[PDB]
Amino acid sequence: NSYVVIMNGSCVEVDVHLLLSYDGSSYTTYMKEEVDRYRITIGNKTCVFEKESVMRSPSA
Amino acid sequence: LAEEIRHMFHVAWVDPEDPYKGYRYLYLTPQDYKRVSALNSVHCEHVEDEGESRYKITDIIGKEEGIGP
Amino acid sequence: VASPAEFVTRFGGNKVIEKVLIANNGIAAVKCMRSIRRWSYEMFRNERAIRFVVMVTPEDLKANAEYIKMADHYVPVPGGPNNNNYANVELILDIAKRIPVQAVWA
Amino acid sequence: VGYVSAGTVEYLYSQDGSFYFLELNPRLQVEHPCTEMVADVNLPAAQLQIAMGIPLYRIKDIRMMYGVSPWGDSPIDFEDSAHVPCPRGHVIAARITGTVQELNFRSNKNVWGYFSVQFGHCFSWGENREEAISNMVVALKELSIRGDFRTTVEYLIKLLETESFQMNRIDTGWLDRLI
């Protein structure tokens, strides 16, 4: 039932079924994933977020 | 004896043209069957026999619980 | 084709169904009768190519459900839960043996 | 198992791309016309033909869909003709709450429906998703004016306009949170 969202070394435990039961009530968030953006639609609303400060090489 | 059935069954003869040749079974016409039928009264088999359609009697239960062995 | 039997031959079938006993009620029968009859009308330009035999319980008839009157033949069966009507195999058999019928649609 | 009729195989599909079988209904469902309108397949008629032993490649309903000759007898390799069918438009069914009253709509020839006495279903066809939803809106707005679908259809009419339905981003728990 439980999924733990961990912010940089923290633990908040929520559970799901997609429905999630959280603090308030059960809510619906939708996920469009991109190469470099994170694009969330929560009902009739859209919001778009950027992936961008450190330049990390991807291979050894 | 279960009168309710006694008074509505018909006879399926081995030979109608000579009764002394035995009878095959007692049965109900579908109309006669269709009335006790709702009530878990006897165990029968629907049958077509000697041309006519009969409801062949396999067991007599006796609807009064408690009048039997 | 002239009849359901002729249709079966042209298209390679093996069982002639010209009469269907309906072991059901409600909207299914209405959409189904029109749907089969519409296809049959589409196929034969005659909606009665497939005749229908129905079982009639006391409960469904007083409301005057439109599907009841479309059928070609009726046999009253005891009403109530499925153990008493549509599923009464012996009475169906009684209907099946007496007419006799060639198919059941549930 | 040697099935011989119309049937519905139900699956649950996940975002991973993994899917799971739930059940097989060995019978007709009330909402089957949805498929009939987009497939031009008369399902109860198809159920009838199968009981007569008609091979799939000889079923009329199927013949137009697979792009072949209306009267040939050539067997069709259903795998080889997988690409011929592309769905033709969209259908939406909505449960609304004699015994079965067919409510015909004057607003659209491609939309019809029913309410029964108790519950019913309405079916709205369109040339494409947008056109079918559009037809549904006018029909459901028209439907609130109808009798069997007034109280039941108001909370329902509200739910259909939400973006989630427009974007086909719904799930089994969707409606229960919409009201």
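Residue numbering in chain D adheres to Swiss-Prot, whereby the residues present occupy positions 415-511, 524-543, 556-617 in order.
Determined by electron microscopy, 5.9 Å, according to the entry header.
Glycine is treated like the rest: Cβ placed from N, Cα and C.
Record features, source Swiss-Prot:
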- D:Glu424, D:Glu437: Mn(2+) 1 binding site (BINDING)
- D:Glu424, D:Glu437: Mg(2+) 1 binding site (BINDING)
- D:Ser432 to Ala: No effect on interaction with BRCA1 (MUTAGEN)
- D:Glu437, D:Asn439: Mg(2+) 2 binding site (BINDING)
- D:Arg441: active site (ACT_SITE)
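The two recorded residues, D:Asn439 (Mg(2+) 2 binding site) and D:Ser432 (mutagenesis position), show a Cα separation of 22 Å. The DSSP secondary structure for D:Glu424 (Mn(2+) 1 binding site) is strand.
D:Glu424 (Mn(2+) 1 binding site) and D:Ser432 (mutagenesis position) are 14 Å apart (CA-CA, integer value).
The DSSP secondary structure for D:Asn439 (Mg(2+) 2 binding site) is strand. Scoring each of the recorded positions (D:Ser432, D:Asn439) by how many neighbouring Cβ atoms lie within 10 Å, the top position goes to D:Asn439. Here the Cβ of the residue listed as 'active site' has 14 other Cβ atoms within 10 Å, regardless of which shown protein chain they belong to. Proximity to chain C (CB-CB distance below 8 Å) holds for D:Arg441 among the recorded positions D:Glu424, D:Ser432, D:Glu437, D:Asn439, D:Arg441.
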